[PDB]
Amino acid sequence: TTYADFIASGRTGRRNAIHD
Amino acid sequence: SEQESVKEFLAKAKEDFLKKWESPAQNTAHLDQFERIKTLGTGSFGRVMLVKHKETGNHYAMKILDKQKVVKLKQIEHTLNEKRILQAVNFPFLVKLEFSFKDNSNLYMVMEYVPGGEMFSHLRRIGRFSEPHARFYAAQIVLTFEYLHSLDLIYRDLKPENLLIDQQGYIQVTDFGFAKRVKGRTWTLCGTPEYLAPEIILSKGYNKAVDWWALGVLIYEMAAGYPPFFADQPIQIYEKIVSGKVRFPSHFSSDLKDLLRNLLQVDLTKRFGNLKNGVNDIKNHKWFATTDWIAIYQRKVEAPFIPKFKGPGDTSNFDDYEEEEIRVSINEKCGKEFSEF
Ligand SMILES: O=C(c1ccc(C(F)(F)F)cc1)[C@H]1CNC[C@@H]1c1ccc2c(=O)[nH]cnc2c1
């Protein structure tokens, strides 16, 4: 399931801002 | 004529904003006036701590930015934008900046403390919000972006990690580190990968339409429990974002999907929030038919949930972070770069 794929990914914790 | 009441409101709000924008508050407290209690979150060049103001006993959330780290990351002008805009704005769903000041080492922004914790925390734990629940929060973002955009501001970092829930269950928008006052277009690459609009990724000029794309991502993530474009690494995320394909959980109502198709619209000439009718194409969309905009603004609508409040100064709605002692160098760092702060 997409939910299961999300939960197993490395981006369910807090996501950092990016920039140049 | 609801439209004319809105214009009047926004006109006076701009008046108030400009006075403060042209004459920013500066140096309005000192570190020793606050007892530092506990870190509530972190970022690449600083942290936000719960503090208690000694003279009043009020708690606040103090963001402490290391000047040297800001410089090394090339965020000097962004940090100046942050403080100058936050001290000038006033809206029920915007966290207030109460004091700001700096010392040899750090910049300090002392803001309201929102004890309900981040939406991020609540959303990940519960999995996803029902549509009425997501719509309640979404409406507050719509009104907040209508406010900010009318002041020529682009917010540029909408996400659940930067929305707090207050004691009444309402949203407080935090993190103005990428906010910018700009008429016309701008080019910086900034935001958070899941939430970047295609035009930011493809290095085009862009404008406030990127915040409306980000609202599309936020509503999807609130209602699905995961974002519309995710992968293990940012480049994979960008490829999805620019592909022009999006798919919706089978439980999304057809009104929700129609609204999200129009927000997650790669074509700017077609993106809701960006057409002749402006924010009105969003306020009047079927998915928002149950929404009473004025009642929301007045905080008269009953919230979906009220965070547990154990008392003043309690932090149980926030994760624990490693603490580090604040050190103030005996030499001024980066004085010229941050002179107007
Ligand atoms: O802790 C945060 C934080 C910490 C450091 C930075 C920095 F990168 F240094 F600029 C930027 C943000 C933010 C990130 N999202 C929420 C977190 C936060 C957590 C609590 C409050 C609060 O209670 N009041 C105002 N802002 C708050 C902000």
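The numbers used for chain B are those of Swiss-Prot, and the residues that appear cover 11-351, in sequence.
Cβ atoms are placed via backbone N, Cα and C, with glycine included.
Within 10 Å of the C-beta atom of B:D167 (active site, proton acceptor) sit 20 other C-beta atoms, taking all shown protein chains into account. Among the features that Swiss-Prot reports, active site, proton acceptor is placed at B:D167, with the record citing sequence analysis.
Feature annotation from Swiss-Prot assigns ATP binding site to B:50-58, B:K73, B:122-128, B:169-172. The Cβ of B:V124 (ATP binding site) has 23 other Cβ atoms within 10 Å, all protein chains considered.
Positions annotated as domain 'Protein kinase' by Swiss-Prot: B:44-298.
Look at Swiss-Prot and you will find B:299-351 tagged as domain 'AGC-kinase C-terminal'.
The Cβ of B:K48 (mutagenesis position) has 13 other Cβ atoms within 10 Å, all protein chains considered. According to Swiss-Prot, the mutagenesis experiment B:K48 to R carries the following note: Enhanced basal kinase activity; when associated with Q-96, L-121, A-124, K-182 and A-184.
For the mutagenesis of B:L96 to Q, Swiss-Prot gives this note: Enhanced basal kinase activity; when associated with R-48, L-121, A-124, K-182 and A-184. The structure shown keeps the original residue. Counting every protein chain shown, 24 other Cβ atoms lie within 10 Å of the Cβ of B:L96 (mutagenesis position). DSSP classifies B:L96 (mutagenesis position) as helix under the three-state reduction.
According to DSSP, B:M121 (mutagenesis position) sits within a strand segment. One entry in Swiss-Prot concerns the mutagenesis experiment B:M121 to L. Its note says: Enhanced basal kinase activity; when associated with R-48, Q-96, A-124, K-182 and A-184.
Under the heading of mutagenesis, Swiss-Prot lists B:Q182 to K and annotates it as follows: Enhanced basal kinase activity; when associated with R-48, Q-96, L-121, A-124 and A-184. Following the DSSP three-state reduction, the secondary structure of B:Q182 (mutagenesis position) is strand.
The mutagenesis experiment B:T184 to A is recorded by Swiss-Prot, whose note states: Enhanced basal kinase activity; when associated with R-48, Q-96, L-121, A-124 and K-182.
B:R195 (mutagenesis position) falls within neither a helix nor a strand when secondary structure is assigned with DSSP, and so counts as coil. Experimental mutagenesis is annotated in Swiss-Prot for B:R195 to A, with the remark: No phosphorylation.
A C-beta separation below 8 Å, combined with a sequence spacing of at least six in one chain, links B:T202 (mutagenesis position) to B:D167, B:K169, B:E171. Experimental mutagenesis is annotated in Swiss-Prot for B:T202 to A, with the remark: No phosphorylation.
A C-beta separation below 8 Å, combined with a sequence spacing of at least six in one chain, links B:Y205 (mutagenesis position) to B:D167, B:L168, B:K169, B:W223, B:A224, B:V227, B:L228, B:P237. Recorded in Swiss-Prot as a mutagenesis result, B:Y205 to A carries the remark: Loss of allosteric regulation.
Residue environment of B:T184 (mutagenesis position) contains 22 other Cβ atoms, counted within 10 Å of its Cβ in all protein chains. Filtering B:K48, B:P170, B:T202 by Cβ distance to ligand 1 (under 6 A) retains none of these recorded positions. Using a Cβ-Cβ cut-off of under 8 Å to chain A, the recorded positions B:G53, B:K73, B:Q182 reduce to B:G53. A Cα-Cα distance of 20 Å separates B:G127 (ATP binding site) from B:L96 (mutagenesis position).
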